[PDB]
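Trainee: Quick one: structure below, then a few questions.
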Amino acid sequence: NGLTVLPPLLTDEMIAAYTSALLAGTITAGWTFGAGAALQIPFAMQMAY
Amino acid sequence: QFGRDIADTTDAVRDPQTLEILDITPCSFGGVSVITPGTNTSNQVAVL
Ligand SMILES: *[C@@H]1O[C@H](CO)[C@@H](O)[C@H](O)[C@H]1NC(C)=O
């Protein structure tokens, strides 16, 4: 009687979605992440870079 | 005659006449919050 735990604002699914979006953007795009180039740089080119 | 919890708080009790054990649970409670878009715009409020 007097103690309460409050839920966090962002649920687990939202955290997972944020991580998924960030990694997908970093993988699909390359140095063009951020600015909406949205073309798709080949991965081996990024590795060579 | 009765049970106790980890914090040594009563959770059950034998009725004095009918030798049966009744569970005990504290009554539900919680905080209160008020939502406002600002008196600068309106006077509607919603509570949680
Ligand atoms: C808030 O109040 C100021 C004056 O105190 C007024 O100029 C402004 O427009 C108000 N904002 C809104 C969103 O109504």
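Chain A is numbered as in Swiss-Prot, which gives 856-904 for the residues shown.
The way this entry was determined, per its header, is electron microscopy, 3.3 Å.
The backbone N, Cα and C atoms fix where each Cβ goes, and this holds for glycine too.
From Swiss-Prot, for reference:
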VARIANT   A:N856 to K  In strain: Omicron/BA.1
VARIANT   A:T859 to N  In strain: Lambda/C.37
VARIANT   A:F888 to L  In strain: Eta/B.1.525
Trainee: Suppose we call a site close when its Cβ is under 8 Å from a Cβ of chain B; which of the variant positions A:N856, A:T859, A:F888 are close?
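Mentor: Listed variant positions passing the 8 Å Cβ cut to B: A:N856, A:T859.
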Trainee: May I ask you to report the DSSP-based helix, strand or coil state of A:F888 (variant position)?
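Mentor: In three-state terms, A:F888 (variant position) counts as coil.
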Trainee: Where A:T859 (variant position) and A:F888 (variant position) are concerned, what is their Cα separation in Å, rounded?
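Mentor: About 42 Å separates the two Cα atoms.
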Trainee: Given A:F888 (variant position) and A:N856 (variant position), what distance in Å do their CA atoms have, once rounded to a whole number?
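Mentor: It is 51 Å, counting Cα to Cα.
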